[PDB]
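The next block holds one structure in the form of structure tokens; read it before the comments.
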Amino acid sequence: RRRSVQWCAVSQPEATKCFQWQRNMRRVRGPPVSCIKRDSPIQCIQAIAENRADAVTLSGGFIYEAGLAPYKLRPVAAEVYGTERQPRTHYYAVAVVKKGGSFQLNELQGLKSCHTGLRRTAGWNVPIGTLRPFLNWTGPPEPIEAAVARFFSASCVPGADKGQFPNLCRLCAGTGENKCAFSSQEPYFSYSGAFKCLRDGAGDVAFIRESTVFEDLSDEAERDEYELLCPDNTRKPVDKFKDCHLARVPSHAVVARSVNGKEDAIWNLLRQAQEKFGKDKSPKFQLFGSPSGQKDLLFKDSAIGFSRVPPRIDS
Ligand SMILES: [Fe+3]
């Protein structure tokens, strides 16, 4: 009757990490963590709601959905970014382009775009929300995806309906059924996939977060080959994100059942994993690190930890 916290992995790579997370947790004598493999965030959201798993980290994009019936999941902990000396539970949504180009934010029409994924914050909600006016979209019933698949010549918005909006998956590098998948099986998936999409030359603009270029480039010189599109219709060097970003957004978060959620145990698991497996904590396992050729598995790579979401009873 050992009922540990059961984590929901989306895709094989994530599964694998969870399992590694598990043996190391056992190794160091911390609370145990078990692993359930799902295929999509939604598949996870469901499992959790039906007691087949207890937790999963979601992008600020899905948090709202997950909280509605019949799901009713509620965030228990938020990811923490920044550095130890300065930590934050927010990040910046920016648009990165190659330096050398003329176009400004208001001149994206007809260009090729790279997004982290459908419904995520920096990769979709913010940019699209901002480009709204230029989209000439005649509200619902017509899907915003429709309006966007006609504003950019081609894109890669992992998770998008390939059959309806084939334009939105045109640039995606996934093989077969994984092309445009909202999973690590799709190489242009997530911040780094989106940025890779720009670096590989598939798109002209990448909607990602402020640290990507910093996290991704082995040579600091190479950062110079890129720049940011600011909202005043100017371009600034990559480190100017504090003065050139589309929005400041809250961090990704761990969600759980509003009822019988095991919040206390989840929290305990996290607090311990972070102490043992956080940044530069162990040569054996990094909770916030992903293998070569995968990224942001389970948690945001290079995040620094978690912050407990205040107490709730009314929910
Ligand atoms: Fe995000």
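Following Swiss-Prot, chain A residues are numbered 21-335, in order.
Using the three backbone atoms N, Cα and C, a Cβ is placed for every residue, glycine included.
The following features are taken from Swiss-Prot:
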type	residues	note
ACT_SITE	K92	active site
ACT_SITE	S278	active site, nucleophile
BINDING	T136, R140, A142, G143	hydrogencarbonate 1 binding site
MUTAGEN	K92 to A	Almost no protease activity
MUTAGEN	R140 to D, E or S	Disrupts anion binding site and destabilizes iron binding
MUTAGEN	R229 to G or E	Destabilizes iron binding slightly
MUTAGEN	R229 to K or L	Destabilizes iron binding significantly
MUTAGEN	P270 to V	No effect
MUTAGEN	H272 to A, C, G, E, F, L, M, P, Q, T or Y	Destabilizes iron binding
MUTAGEN	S278 to A	No protease activity
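The structure, with features from Swiss-Prot marked on it.
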{"residue": "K92", "record": "mutagenesis position", "contacts (Cβ under 8 Å, 6+ apart)": "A69, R277, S278, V279"}
{"residue": "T136", "record": "hydrogencarbonate 1 binding site", "contacts (Cβ under 8 Å, 6+ apart)": "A142, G143, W144, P178, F209, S210, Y211, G213, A214, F227, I228"}
{"residue": "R140", "record": "mutagenesis position", "contacts (Cβ under 8 Å, 6+ apart)": "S79, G80, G81"}
{"residue": "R229", "record": "mutagenesis position", "contacts (Cβ under 8 Å, 6+ apart)": "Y111, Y112, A113, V114, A142, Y211"}
{"residue": "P270", "record": "mutagenesis position", "contacts (Cβ under 8 Å, 6+ apart)": "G80, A98, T109, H110"}
{"residue": "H272", "record": "mutagenesis position", "contacts (Cβ under 8 Å, 6+ apart)": "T77, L78, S79, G80, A98, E99, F319, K320"}
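Close contacts with ligand 1, defined as a Cβ under 6 Å from any of its atoms, occur at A142 among the recorded positions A142, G143, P270. Listed in chain order, the extra residues whose Cβ falls within 8 Å of the Cβ center of the hydrogencarbonate 1 site residues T136, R140, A142, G143 are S79, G81, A113, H135, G137, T141, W144, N145, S210, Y211, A214, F227, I228, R229.
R229 (mutagenesis position) carries a strand DSSP state (E or B). Reduced to three states, the DSSP call for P270 (mutagenesis position) is strand.
For the recorded site, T136 (hydrogencarbonate 1 binding site), the DSSP three-state label reads coil.
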